Amino acid sequence: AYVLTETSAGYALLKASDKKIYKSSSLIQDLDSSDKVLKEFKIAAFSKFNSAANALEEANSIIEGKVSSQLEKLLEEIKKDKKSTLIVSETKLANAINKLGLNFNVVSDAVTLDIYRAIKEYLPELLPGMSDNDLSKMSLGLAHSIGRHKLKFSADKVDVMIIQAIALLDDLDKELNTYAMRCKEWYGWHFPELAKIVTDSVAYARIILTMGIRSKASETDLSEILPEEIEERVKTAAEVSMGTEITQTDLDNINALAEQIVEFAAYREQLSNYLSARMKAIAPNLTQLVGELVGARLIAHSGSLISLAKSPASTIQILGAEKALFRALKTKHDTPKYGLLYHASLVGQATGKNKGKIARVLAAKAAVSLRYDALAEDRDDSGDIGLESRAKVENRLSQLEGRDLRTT
Amino acid sequence: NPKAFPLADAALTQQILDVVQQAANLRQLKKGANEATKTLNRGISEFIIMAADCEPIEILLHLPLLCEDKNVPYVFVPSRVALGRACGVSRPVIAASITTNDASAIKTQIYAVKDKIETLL
Amino acid sequence: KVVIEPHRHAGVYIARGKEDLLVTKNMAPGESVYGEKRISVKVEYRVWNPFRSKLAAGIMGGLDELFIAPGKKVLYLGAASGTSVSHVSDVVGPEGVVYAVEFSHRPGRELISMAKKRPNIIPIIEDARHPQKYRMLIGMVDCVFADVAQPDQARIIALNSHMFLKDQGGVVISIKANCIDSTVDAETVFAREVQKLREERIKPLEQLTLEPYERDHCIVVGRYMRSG
Amino acid sequence: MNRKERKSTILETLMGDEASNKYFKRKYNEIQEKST
Amino acid sequence: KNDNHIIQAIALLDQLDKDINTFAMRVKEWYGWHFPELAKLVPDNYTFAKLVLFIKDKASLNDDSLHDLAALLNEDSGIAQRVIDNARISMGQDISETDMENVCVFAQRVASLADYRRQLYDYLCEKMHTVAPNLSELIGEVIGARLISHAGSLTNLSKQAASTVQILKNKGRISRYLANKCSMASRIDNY
Amino acid sequence: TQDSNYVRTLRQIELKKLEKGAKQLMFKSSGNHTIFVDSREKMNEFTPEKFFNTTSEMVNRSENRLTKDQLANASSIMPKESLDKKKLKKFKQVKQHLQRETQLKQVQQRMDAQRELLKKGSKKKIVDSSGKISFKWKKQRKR
RNA sequence: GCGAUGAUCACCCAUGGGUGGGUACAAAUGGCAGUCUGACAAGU
């Protein structure tokens, strides 16, 4: 008789006495939980299913639910006679393999737990048979994949990756700033008036890439970088400049630096666009409401998206200016009312006391939208709740604006 | 839907809403999702009542986390407009918090409802 | 400034410094898994809180034989967000392994995060009533501990131990009358559950009430023997 | 100056200095005993 | 005689190396979110970035992959086989191809930055031999540059007296003797 | 003198400090430890010292009960008067936070009651024979 | 086979280790450190 067992690396089959129940009785009664009995009955047929994590997860999901094509290609040649009896643990798998095409007899979760227990006990002794390794870390990997599938982690919904993105973005802003300042200074030995007249880091570096020395600039155009007046201005300064003459080794290395500057700027805008796309994927309603950037700032400030959901509305209203918050609470002045939301589009659209009121109502509506997007076990990702909350808050904003103050 | 899991039947809803109005009258009740979360944070809540037909359900569904984290009983009731009547305000309310105060006349009621809520949990 | 002394259980320690502490070792240095304060003396140590882990409270109350030795395999039922199974995996260390089981999804995600951090802990988000279902993955944990809040604690422990536990194994259960009966005296309840386990072939050895750190809470330790 | 003697305020660095502290406490003692 | 180039080049070498550190750590972090035991196996961060740039996704692993990542530095420490099985059976969560392109672009960015550092360091060496060759041949180009940066200018260094340059048992003897000879060299190279 | 917002802030600081102190401290255990033994003769002969293979102190004090085989605080200055003194200062510090917190809670409660009474109502002032002042507001739905 | 182009000038165990202090860089779910109010308002 055959017995089937499931291993993290493969599917195993062992042949034994057809009187399997009586064999189990002998096992448990004589304490045959040892290498003696398992060398008596080592293996019948093994199959190590391929090392593809998707194949692993799907095959085990099928083990949980139904019968696999791997199972078919294993059970193609179990039998010698038309009738063979196979031990299986799962009852649903038992009746499924009853209904399958070969139609050999099978037995469900009988007293054969003795067999399963002992063959797992000296499965380490079975490892020299087919799987010459330690299955522990195999099981770790498979379990993590299975848990991922069971919880249904969409590859896009990872708040921690969002915090990574925003922190990296801030750091990129700081370091691009310091590099641009350094390059402006180092080129200052050659064209200080330009350093003063233009302020854009990218514009400066592209200038260094296009022109190299002042009259070369006088003869070269800069239309696609700067407008006409600014490029003629740098023309005049090039005529009357106070910098030295530069060797081409120096010029080469300063040019390489400016190239690094523009490549960083291109990367930074690219990564910001990435962050836009990813947040639209994750929490679309909040993005629809307040805006992708301030949504990122909100999630970052709270840490977890879930904890940000847990926070009440007022904390979302004043999530940023906590320093002034607590200082004013302690010193009995009046608390701040904007915090981090102040950079939201609608609160920017409002004016003064209208800014305060729209801030409050936007805080509450955003709290609602945030909770829905975070805890929606299923979610359309369209952002329809965001659109409706936005419509409501816009009506509120128009009402406040049309609410005049002076008696006409 | 099992997301709003503990949903009171008619009788338990009656006694819940009655003690809710009592507490609204003696002013031991905080009305609204946000203020309820605030009481929950401060640990001053005797228990939590929620609506079950909110549009949608998650906006208050956030609460059971903090509730059963801090061991504060919570229960759902069928209609938010009914809950608004029970609270005694002009607008439908979706979630209210019965606070805790030793110097309350409704002590024994709140404790009976909280008893039955815990049994149901 | 802090003296470290070994507790009677291999893997746990007591710190005698400005304050006393009950502590374990660490495998993720400089990373507290749920906010508890760590110390170093150097080698990294991490404190338990008895109020937050029933195992911690039981150890603090004193136990004769806790069957989690470092070089072992330990199964955990009811790893609610994993705050305690982190400490258990710390006790076990790299030599052994810990198989945790959870059902409700949010603690499932938390425990997936923690099990991504640590390799000794392994996640089973599958339902605990169906060892038939999650029989794929883990093989015969050496000792079994349960914190499940469900009324059929003995039933589910019986299934798990029958299907998986090594014979002469150790089993530890956390039990609370406020959830099982909640209207009848706690010691009577504990008599009822110990009778259930003796029926289900678990020979009890000890049980402790944890009343300084948790009201109406018992922990029972017994041996699994004469079984297959 | 130092890294650990860097205090965020002139008052607290005045505290950190020690000779000042003993002179101040002394002087305050005798001025109080003359007041009393 | 201009040397503000030397000052700036030192500012760059230092800050740039710090930033190389930071961004290599970031790439370690992200490709650990995808596949962490590689980040544990290979600590050399530049090789880590190039290895990511090669194996974008952990799925791609064959024997030709084995050989090519063996050409990536070597096999002598079993890196090839160890990463192969670790990635075949990794517990690494999978993420979007957008994330893969992001991480690969970032690793490319760091690699270019490091190559820039090498170029700049050779620049500094030859510029020193241009400007202050005697001081360089005495102490070493990098350290001489650090001296000049501390002083503020070659002129400030040379104008500086011997003991102040020093602050700028036989260990003390040799240190002070070196300071004297260094100051003399700075004078010669400045004037 | 002070404002309700400041009082609320101070009380919440004290709550967080108190929970931190409780996290860092512990309490001595006192459980109802019950042993299961098989035969009546073994129970009659049972002694905790042998069943736990400990000594007198090791069995009287609970948390860490060693075996004699395993057996097979003077490092600090003035161990017998300084370390225990620090122990008690930590304990009384926790208790001081506790009682200042409860005083602040009482003050905040009184301030809130006064503020609400000024806030609204169709109020009636009722005095209870324990001398205590309450206000019963008439039953009116608030619009 | 010298020198102004520079001579000379905190603890413990026996030139070995431990304790401390100084400078740079990095990490922290370390600390400081607590997340506003809660029902009316706008027109007639």
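We're sticking with Swiss-Prot numbering for chain C, so the shown stretch reads 85-125, 138-324, in order.
Header entry for method reads electron microscopy, 3.8 Å.
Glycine is treated like the rest: Cβ placed from N, Cα and C.
Neighbour list (C:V87 (mutagenesis position), Cβ cut-off 8 Å, at least 6 residues apart, same chain): C:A99, C:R100, C:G101. Listed in Swiss-Prot is the mutagenesis experiment C:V87 to D, annotated as follows: In nop1.3; thermosensitive allele showing a decrease in histone-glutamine N-methyltransferase activity upon shift to restrictive temperature; when associated with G-103; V-175 and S-219.
C:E103 (mutagenesis position) counts 16 other C-beta atoms within 10 Å of its own C-beta, drawing on all protein chains shown. As a published mutagenesis entry, C:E103 to G appears in Swiss-Prot alongside the note: In nop1.3; thermosensitive allele showing a decrease in histone-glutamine N-methyltransferase activity upon shift to restrictive temperature; when associated with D-87; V-175 and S-219.
Reduced to three states, the DSSP call for C:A175 (mutagenesis position) is coil. According to Swiss-Prot, the mutagenesis experiment C:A175 to V carries the annotation: In nop1.3; thermosensitive allele showing a decrease in histone-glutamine N-methyltransferase activity upon shift to restrictive temperature; when associated with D-87; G-103 and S-219.
Spatially close to C:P219 (mutagenesis position) yet at least six residues away along the chain are C:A196, C:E198, C:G204, C:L207, C:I208, C:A211, judged by Cβ distances under 8 angstroms. As a published mutagenesis entry, C:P219 to S appears in Swiss-Prot alongside the note: In nop1.3; thermosensitive allele showing a decrease in histone-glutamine N-methyltransferase activity upon shift to restrictive temperature; when associated with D-87; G-103 and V-175.
Here the C-alpha separation of C:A175 (mutagenesis position) and C:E103 (mutagenesis position) works out to 29 Å.
Checking the mutagenesis positions C:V87, C:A175, C:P219 against chain A with a Cβ-Cβ cut-off under 8 Å leaves C:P219. Contact with chain F, taken as any Cβ pair under 8 Å, is found for the mutagenesis positions C:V87, C:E103 out of C:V87, C:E103, C:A175, C:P219. When Cβ atoms from all protein chains are considered, those within 10 Å of C:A175 (mutagenesis position) total 27, not counting its own.
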